[PDB]
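Visitor: The structure's right below; bear with me while I get my questions together.
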Amino acid sequence: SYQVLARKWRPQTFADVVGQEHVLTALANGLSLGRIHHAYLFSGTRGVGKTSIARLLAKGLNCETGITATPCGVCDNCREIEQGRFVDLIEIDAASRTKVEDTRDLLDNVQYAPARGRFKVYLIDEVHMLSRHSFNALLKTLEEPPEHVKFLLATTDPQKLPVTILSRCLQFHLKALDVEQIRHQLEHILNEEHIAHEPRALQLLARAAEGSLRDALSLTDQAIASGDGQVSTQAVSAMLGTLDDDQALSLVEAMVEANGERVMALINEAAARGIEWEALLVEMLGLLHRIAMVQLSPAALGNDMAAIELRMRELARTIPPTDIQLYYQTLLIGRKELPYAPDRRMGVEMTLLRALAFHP
Amino acid sequence: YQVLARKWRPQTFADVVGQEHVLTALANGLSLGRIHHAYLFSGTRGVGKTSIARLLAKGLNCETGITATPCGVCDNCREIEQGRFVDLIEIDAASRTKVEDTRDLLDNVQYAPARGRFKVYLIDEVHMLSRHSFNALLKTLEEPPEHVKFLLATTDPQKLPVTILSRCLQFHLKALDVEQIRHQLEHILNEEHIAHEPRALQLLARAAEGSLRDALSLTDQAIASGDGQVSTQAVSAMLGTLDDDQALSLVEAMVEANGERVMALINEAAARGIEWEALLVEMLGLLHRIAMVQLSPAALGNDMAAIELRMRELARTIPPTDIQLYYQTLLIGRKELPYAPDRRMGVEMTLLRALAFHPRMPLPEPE
Amino acid sequence: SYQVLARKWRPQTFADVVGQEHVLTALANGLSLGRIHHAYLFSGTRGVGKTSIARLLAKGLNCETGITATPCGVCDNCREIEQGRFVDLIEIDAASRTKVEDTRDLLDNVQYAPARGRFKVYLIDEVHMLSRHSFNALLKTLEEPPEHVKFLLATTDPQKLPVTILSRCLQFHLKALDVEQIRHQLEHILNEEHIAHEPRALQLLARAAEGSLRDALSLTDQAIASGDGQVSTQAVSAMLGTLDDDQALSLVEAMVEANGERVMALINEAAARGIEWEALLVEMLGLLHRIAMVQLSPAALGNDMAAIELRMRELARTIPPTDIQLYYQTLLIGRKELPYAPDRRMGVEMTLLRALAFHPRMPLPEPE
Amino acid sequence: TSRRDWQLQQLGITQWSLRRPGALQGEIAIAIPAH
Amino acid sequence: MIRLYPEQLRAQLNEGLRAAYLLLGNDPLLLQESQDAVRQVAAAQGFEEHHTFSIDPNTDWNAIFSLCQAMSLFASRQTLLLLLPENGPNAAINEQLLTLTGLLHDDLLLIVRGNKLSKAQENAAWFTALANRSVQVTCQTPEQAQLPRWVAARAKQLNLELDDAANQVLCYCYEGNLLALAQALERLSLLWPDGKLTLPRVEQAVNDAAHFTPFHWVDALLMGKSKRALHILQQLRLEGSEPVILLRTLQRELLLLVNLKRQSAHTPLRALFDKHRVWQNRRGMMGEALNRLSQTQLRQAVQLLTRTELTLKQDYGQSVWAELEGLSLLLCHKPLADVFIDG
Amino acid sequence: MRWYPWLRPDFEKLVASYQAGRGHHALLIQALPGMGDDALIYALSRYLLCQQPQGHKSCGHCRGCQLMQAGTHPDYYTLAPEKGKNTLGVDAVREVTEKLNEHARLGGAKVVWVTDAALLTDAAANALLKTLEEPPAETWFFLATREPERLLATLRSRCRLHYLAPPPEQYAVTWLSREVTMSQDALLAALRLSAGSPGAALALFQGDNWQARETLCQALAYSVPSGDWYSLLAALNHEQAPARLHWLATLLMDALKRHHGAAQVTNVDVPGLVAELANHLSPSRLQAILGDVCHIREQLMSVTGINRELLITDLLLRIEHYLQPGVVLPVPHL
Ligand SMILES: Nc1ncnc2c1ncn2[C@@H]1O[C@H](COP(=O)(O)OP(=O)(O)OP(O)(O)=S)[C@@H](O)[C@H]1O
Ligand SMILES: Nc1ncnc2c1ncn2[C@@H]1O[C@H](COP(=O)(O)OP(=O)(O)OP(O)(O)=S)[C@@H](O)[C@H]1O
Ligand SMILES: Nc1ncnc2c1ncn2[C@@H]1O[C@H](COP(=O)(O)OP(=O)(O)OP(O)(O)=S)[C@@H](O)[C@H]1O
Ligand SMILES: [Mg+2]
Ligand SMILES: [Mg+2]
Ligand SMILES: [Mg+2]
Ligand SMILES: [Zn+2]
Ligand SMILES: [Zn+2]
Ligand SMILES: [Zn+2]
Ligand SMILES: [Zn+2]
C-alpha cells in the first residue's frame, strides 16, 4: 500500500535520524551503561523527531536481544513496535485522556507486569494538555515507579507543564533542524526514491520547511503531486509562490523612496499574478538585512544579486542605518499581524503604507 | 543504575542539605517531646518537603523510640525507606479531591495503628483539596486522635484556608543556595566514583535554580551525555549555553562600536553550531549583570569571579543610560526573533540596531 | 507529646475567656434569667473562640446543676463535654453533610429526645456552606424547634448567609482579640507552664497573630520548637523572617526610599522563598494601586487587611502622586517585558532598578 | 523631538533616563556619563 | 382591598380579623414581625393550626385541598400560609391560586408571603376575587433616607435613647439588613439596661453586616459619595457576588449618561427623558450626574470598563475588585489621573 | 453548496493524484469564503466513494453514488460544529476517530470531512493529530480553513496544503454581472471587498449586507465633516459588526491610499466619501484610526461573548479623542 514520505521514511534506527546528535548520544550511552531513567521528556518544535526518537528508545529497551543502543528492528517485539502493535508500548494521547477515570486507570494498571516485553513503556504525547489534577496524581508514579515501566513524554512546549513534572523528568531539547540538514535529508530521500531533483528546488523546500522535516516532506509530496512526479525548480517556485526576481527589490526601493503610487501598482500586479504575501515580506526583510550588512561591511554581499548589485549598493549609500532598521521593524510588525488582518492584501498594504509614513 | 534522585534520598537528618531552621525545629520538638499533631511543609519543587516528612515519620515510628536521630536499621525504618510502611499513609490530594473521598479517608482515622506507634498521614499537594474537603478536615486537624499525625505538603501555601494554616505548624522550606547544590552534587559524584570538573558542577548548579531534584536530573543527563563522566564541554553542550567569555567579547565589541568584531564573533558562533536565542539571552544576562554591578558593588557571584574584574571595567567605563539602551535593544530584538526570516538574520539585525543607535559612536549616517 | 497549647488551653469556663466581653455578658444574662433562644450564631474570624464559646454554652446549658452561666466543670456532663465525647453534643460540619440524604437524616434525628442531656445541642460549623435545600430544611426546622433541642451555629462569613437564618437565630459576632489581649493570654499561658520568655518576643507573637489566638498559640509553639524549650527574641524574629510573605510591601517601601541594597536583599529573600516572579510583580502593582487609591480617598483601604494598615497609610501620605505614578508605570512595563527578559529573576531586578533609579523618556505628540 | 529619539520611540525603545542618581552606589567611577 | 403597613397592622387586627391576608414586599424583618403578629392574634382568637406550605411546581396540592376542605380533629378554624416563589406566580400557580380562592372557606385564615408582585402580576382573577375581603400589607425595605426615622421609631418603641451619632452608626452598619439592626438594638438594650446609648456604647458593640444590590452601588456612584461606594463594594465582595452583574449594571447607566451628554448639546433634557421613558424619580438624579461631570469624564470611564472586562474574562485574575473601586472613585469628583488605572 | 466554474481545473488536478493511488491522506484546502471549497471536497469524496468510477467524474449510479445522493453512506464520517454552537468539541473527534478505527462497511474507502478546522478546539485538534499522522488504510481526510496560520503548527504540518486561488478579477466581475443585475462598479467594489473571491460577493449582494454598507457609508459621510462619529454606532451595532468594521477599515485604507496617490481603491463605488475622508483627516490620524478599527475587529472576532456595544462605543470615543489636536497617536508594535 502506498504511504506518504513522512510515513515511508520514518527512522527505524539511531543512525537514520538526522540531527539531534546530543540527545541521541545521551540515549545510546545510557542504554549501553545501563543507567536508564524512568521519565524521558522530549521538548522541541514540530517535525523534529519526537515520536521517532521515542519509538526508537522503546525498541531499544524492548529488544529481545537485551537492552541495545541500536535496536536491530527485526525481532517480533521490534517489528510490532515498528508497526504500532506492541501491547507493552501504550501510546496515550494527553488531550483525549484528560478525564479522571482515564488517568485513574492509567496509574492503576502500572502494577500489572508487562505482557510481552521487559518494560511497559508509556508514550504520552503532548503531555502539556493533561489537566493539573492529572499531573498531581501522576507525580507519585513519575517519582518512584516500579522497575518495569518507563514514561516517555512528548510536548511541543515544556514550560506549560508543572515545574514538578519538569523536575521529575529528563528533558531532551530537540534542536530545530537547520537548512543544510533538511536539504541533505531531502536529497537522500529523493535519490533513494528514484526521483529527479534540482539543487534550487531542494534549497527552496528546505528554506520553506521552517526547521521541521515533516513539513519539508509534506511540501515535497505537494510538489510531486503538482509537479507531475518531478521536483523541478519552476514547479516548486509556482507551488511556494516565490518571487526569486527583482520585483521585491523594486518594491523595497519604491517603499524607501515614498512614491505610494509605485508601491500600490506593484502590489496590485503581484496580487494579479497570485503570489504568496508572507514570501514577499520575507524577501523584503532579507533585502533590508542585506542592505544593513553591506552598510556595515561592503564585502558581505554575494554575487547572486550581481545583476542588481549597483542599485542595491545605491541603497546602502543612500539610506541611513536607522531608516533601514525602521523599515525592517515595520515589515516585521506586518509579518506578525498578517495572519490576523482582515485580508492578506489588506495586511500587506497597511504594512507598506506604515513603512511609507516613515521618512528622513 | 538506579536514578540519582531516588538512590540518594536522605535517610537521616544529617543527610539533608540546607533547610537548617526546619531541621533544627523538628529535632528540638522530637527531643523535648513537644510534638504537634499537624505539620505543614511548604517550598518549591525538589527542595526536600517529602524527604523531611519521611524522615520525621521514621523518627516518630522508630522501634528504639521517638527520637530526632532514627537508627535506620529497625524494621520500621527499613519499611519507611522502601516506601512499604503500612502506617505511613502516603495520600495524594488530587487523587481524593471530592468531599466524599476525604470523608472516607477520615472514617478510618480512629482505628489504632497496625504496628507503628503513630498513624502518620502524608498528604501531597494538599492545596489541591477542595474547600469542602478542607472544612471537613478542619475538625480532625484541630482534635485528632492521640495516635494520629498529619504531615501536609504543598508548593503553594497561600491557597490554603486561614483556618488550616492556623491549625498546623508551618515550615516554609527555602530554595537551596547554589553553593549548597554544588556541594551536594560534588559529594554524591565523589561517593559514586565519577570524574567531574568544577566548572561543570557550577554550570549544573546554576541550571538548577533552587530545586536539588533538577540538579540531580541534569547531573544524570550530563553523565549520559559524557559517557560516565561530567566534563565541562559536555555540560556546556547539553545546556546550550556558550562560554561567558564569548558573550563578554560580543558585548565589548558592541559597546566599542566596531562591527567587524561582532560579525566575526557571530560567524564563529554559527560555526560552533549554537542556537542564536541562547546567545541573545547570554548577552542580555551580561548587560543585566553590568547594570546590577553599577547599582551595587557586590552583585556578581563567585561563579563569575573568573571574569569579574573585566566585567567591573565595563561598569566603570559604560554609563548607565547606554547600558539600559543596549539592554532594551537586545530585549526588543529577542521579542522580534520568532518573526524574523532567520534566527541568524534576527540576531544580526538586532546587533545592527544596537550599532546604528550607538550613543557614543553612532554608525555613519550617509544623507 | 505533652499535648499542644491550643488543645490544652481551651477555655473550660466563662471566666477564663479572653475578650468577647459583650458576647460573654449576653450569654451569662441569658443563662441566668433562663431565657434561651432557639438558635445561636457565633461568627467572626478564626481562632477567636467561636467553637470554644459554643462548647461553653453547651456545657453550661446541660450541666447537672441546671441552666447556669458558671458551669461547675466537674460534673459528668461538663467533664464529658470537655473530653469531647458527650452523646447529646452533636457536632456536625456542613462540609461533608450538605447531601440531601444526610440533611434528611439529621432532620429526622432531631425529633428524638436527648439521651442524658437537658438539651440536645447541635453544634453546626461553617453553616455558610449549606446548600439551598439544606438551608431551607434548617430554616424550616428552626421555625419551631422542640423545646428539648438547641442549635449553636458557628460560621465565619455571615455575608454568605442570607438574613433568613437570622430571622430565627440570635447572632453574637465576635471581634478581633486585639494585640494586648493576645499578648496577655500568651504571657499567662507561658507563665503557667514555667516557660521562659522575653516581653519583646511576646509582643512580636501577638502582633504576628493578626487578631487570632489560635494563630498566636501555633506561633509560640513554633518558637518553643525552634527556641529549644525557651522563647527568645532572636528565635521568634528568625521564625517570622522565614515565615514572612510580605516581600512585595517591603520592596515597595525600599523603592520609595531608593534603598538599592535593601531591594537586593529583599529580592534575594524572595528568591529563597521561591515565589513566582510574575506573581510578585502583580502583587507589587496591586500594592501601588492601593496606595494611589488611598491617597485619592482615605476610605479606599478596606478593613479586610490590618497587618499592613500603618505601612500603607504612611506610604500613601508620604510619597506624592507623581512618584507613585512613575513606580506603577515602570512596574507595568517590567511585567509586560518579563517574558522576554533573560531570566524572571533578572527581569524583576531590572524593573526594580529602573523604577528606583531611572525614568522613561515619555513620547512627544508632534504637531500635525 | 530629535530624529534619534523619534526613531527609537517608533522602534519601541524606551530610552530610560537616570533622573534619580545617587542610588547607583558602590564601585562606580563613571567619570564621563555622556551628559 | 385595604393597603396597609406593618406599623399600623396591630390596630387593624385588634379591631377585627379579616378573611384574607397577604404580606407583599422584600423586607425580611417587617414580613416576619407582621406574620408573627397575625399568627398571635389568630391564636388569641382561638386558631390552633398553623399550616405552612411553599408554592412550587414540584410540590403537590392534594394535601392543601384536603386540609382546606377539612377541619382539625382537636382544633378548628385552621390557618394556612403560602410562601410564594421568588420569581413570582406563573400560569400554573395562577390556576392553583384561583382554584384556592374558589373553595376558600371563612374558617380558614389565608396568609401569603413573598416578593412584591409586579403590575402585570398585580391584576389577576384570584386577586380581584379576594379584593372584596383582602387586606394587603406593604412590606418594602425603607430607603436610606427613610432608614434613620425607622430606626429612631424602633428604638423609641423599645424605650431606648439614641442620639444622631448612634442612629447614623446603626444605619451605616445595618443598611438594608434591618433584621440585624433590630437584633443589635435588642443586644444593646440587654447590655445597658439604663437605656441611654451614646456613640461609644453603640460603636463598641456593632459590626458591619449591611446587605446591598448592584443598583445601590450604581446609585452611590451617581450621587458621588466615595465612602458609600467603597462600603457597598466591600459588602458585595464579601457576599461573593460576581463582578459581571456589577459591570453590566454600571455599563447600562454609563451608556445612558454618555448618550444624554452627547445629545444634550442642542436638545432639551425633558424631551430626551420623555423619549427614553426613564424612571420619574431618577430624572433629577440623572441631571445631577450629567452636570456633575463633563465630557472629559465619561470617556476614560468607558475605556476603564472595557479594560476591566478584558482583564476579567481574558486574564481571569482576582484584581477585578481593585479596578471596580478605582472606577468608582473615578466616577466621583476626583482627579484620577488614570495612569494607575490604565484607563 | 454550489460548484463554481473556477473549481474545474484544481479538482481535475487533485483527482489526478487519486487516479494514480498517490493521493495524500490528509488534505487541507486553503480557500477564502465563497470559493466553494465545500463543493470541491464533496466532489472529491464522491469520487473516492464511487465503486465504479469512469474517467474523473463518478458514475452516479453505483451503490456509493446512491448512498451519497441519499446522504446515508456508512462511511464518509463528517465533522462539523453543532448548529447551535460555533466550535467543534473533542467528543465529536473522538467518536469519529473510533468509527474510522475499523474497516469500511462497503469495503472501499473511508472519508472524513472537517467543515472548518479553524473552529476546531485545541483539544479536538490535538486528538485528531494521532489519526491524521497514520490514518488506517484507505482513509482520507479533507480539512478546510480560511487562514492555515490560525491552525496549530502540528496540524498544518500533518496535512498536504492545497491553495485554491481565486479567478481573475475580470472573470469574477463578468460572472457576477451575469448572475446579479447591478452596476459593474458595485460588483467590482464587492469583489475587492471580498478579497476578490466571487460567491462571497454574491452572498453579500443576496443578503441585506449591501444596504447595511450603504447606510454605514452615509453615516460616515455625515460624521466626517461634523466630527460626530458617535452616530456611527447606530449603523455599526449589529450581529455582523466584524463585517461592518472591515468595511470601515477598507474605506479608511482607500482614503489613505488616495492621500498617498493611487489609481485603484477597494470602495470604487463611493469616490466622494473616500475623497472627503482623505481630505478631512491627516495620514497619521487615518493610520491610527485604521489600526484601532482592525484591533477592535480582531478582539470582537476572537473573544467570545464580549459586550459588542461597549467595545464599539469605546472605539468611537477613542477615535473622537484622537481627532483632538495635541493627542499622542498610538503606533503598532509587537
Ligand atoms: N529528526 C528527524 N530525523 C528523521 N526524520 C525525521 C525527523 N523529524 C521528523 N522526521 C520525519 O518526519 C516524520 C514525522 O515526524 P516525527 O518523527 O513524528 O517528529 P515529531 O516531532 O514527533 O512530530 P510532531 O511533534 O508529533 S508534529 C517522521 O516519520 C520522519 O519521516
Ligand atoms: N533538602 C534536601 N536534602 C537532601 N537531598 C535533597 C534535598 N532536596 C532534594 N534532595 C534530593 O532530591 C531528591 C528529591 O527530593 P524530594 O524531597 O522527593 O522532592 P520534593 O520536594 O518532595 O518534591 P515536591 O516538593 O513534592 S515537587 C531527594 O531524593 C534527594 O536525592
Ligand atoms: N477567646 C479565647 N480565649 C481563650 N483561648 C482562646 C480563645 N479563642 C481561641 N482560644 C484558643 O484557641 C483554641 C482554638 O480556638 P477556637 O475556639 O477553636 O477558634 P474558632 O473560633 O473555633 O475558629 P474556627 O471557628 O474553627 S474558624 C482554643 O482551644 C484556645 O486554646
Ligand atoms: Mg509526534
Ligand atoms: Mg514532595
Ligand atoms: Mg472552630
Ligand atoms: Zn530486536
Ligand atoms: Zn529505627
Ligand atoms: Zn457541670
Ligand atoms: Zn458510482
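To match Swiss-Prot, the residue numbers of chain A are left as they are there, and the shown ones run 2-361.
In case you wondered, yes, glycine gets a Cβ from its N, Cα and C as well.
Pulled these features from Swiss-Prot for this protein:
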BINDING   A:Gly45, A:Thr46, A:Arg47, A:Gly48, A:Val49, A:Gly50, A:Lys51, A:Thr52  ATP binding site
BINDING   A:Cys64, A:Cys73, A:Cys76, A:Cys79  Zn(2+) binding site
MUTAGEN   A:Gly118 to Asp  In dnaX2016(Ts); present in both isoforms, unable to grow at 42 degrees Celsius
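Help me picture where these features are in the structure shown.
Guide: Around the Cβ of A:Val49 (ATP binding site), the number of neighbouring Cβ atoms within 10 Å comes to 25. A:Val49 (ATP binding site) carries neither a helix nor a strand DSSP state and counts as coil.
Within its own chain, A:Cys64 (Zn(2+) binding site) has A:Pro72, A:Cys73, A:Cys76, A:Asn78, A:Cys79 as residues 6 or more apart in sequence whose C-beta sits under 8 angstroms from its own.
In sequence order, A:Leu62, A:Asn63, A:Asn78, A:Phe87, A:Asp89, A:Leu90 are the residues of the chain that are 6 or more apart from A:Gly118 (mutagenesis position) and have a CB within less than 8 Å of its CB.
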Visitor: For A:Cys76 (Zn(2+) binding site), name the DSSP secondary structure in the helix/strand/coil scheme.
Guide: coil
Visitor: Sequence gap of 6 or more, C-beta under 8 Å: which same-chain residues meet both conditions with respect to A:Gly45 (ATP binding site)?
Guide: A:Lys51, A:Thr157, A:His174, A:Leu175, A:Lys176, A:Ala177
Visitor: On a count of neighbouring CB atoms within 10 A, which of the binding-site residues A:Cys73, A:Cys76, A:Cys79 is highest?
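Guide: Top count of Cβ atoms within 10 Å goes to A:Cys79.
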Visitor: Under a threshold of 6 Å between Cβ and any atom of ligand 7, which of the binding-site residues A:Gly45, A:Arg47, A:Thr52, A:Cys76 are retained?
Guide: A:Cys76
Visitor: Quick one: of the binding-site residues A:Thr46, A:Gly50, A:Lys51, A:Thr52, A:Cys73, A:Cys79, flag those whose CB is under 6 Å from ligand 4, and say none if nothing qualifies.
Guide: A:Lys51, A:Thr52
Visitor: Taking a cut-off of under 6 Å between Cβ and any atom of ligand 1, tell me which of the binding-site residues A:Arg47, A:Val49, A:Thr52, A:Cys64 pass.
Guide: A:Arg47, A:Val49, A:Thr52
Visitor: Just how many other Cβ atoms lie inside 10 Å of the Cβ on A:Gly48 (ATP binding site)?
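Guide: A count of 25.
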Visitor: Could you tell me which of the recorded positions A:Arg47, A:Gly48, A:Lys51, A:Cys64, A:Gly118 sit with their CB under 8 A from some CB of chain F, listed in sequence order (or 'none')?
Guide: A:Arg47, A:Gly48
Visitor: Mind running the binding-site residues A:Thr46, A:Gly48, A:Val49, A:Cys64, A:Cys79 against ligand 6 and keeping the ones whose CB falls under 6 Å of it?
Guide: none
Visitor: Out of A:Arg47, A:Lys51, which of these binding-site residues shows the lowest number of other CB atoms within 10 Å of its CB?
Guide: A:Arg47
Visitor: What is the total of other Cβ atoms whose distance to the Cβ of A:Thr46 (ATP binding site) is within 10 Å?
Guide: 19
Visitor: If you draw a 10 Å sphere on the Cβ of A:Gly50 (ATP binding site), how many other Cβ atoms land inside?
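Guide: A 10 Å sphere around the Cβ of A:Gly50 (ATP binding site) contains 24 other Cβ atoms.
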Visitor: So if I measure Cβ to Cβ from A:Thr52 (ATP binding site) and keep only same-chain residues at least 6 apart in sequence, which ones fall under 8 Å?
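Guide: The answer is A:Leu124, A:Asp126, A:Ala155.
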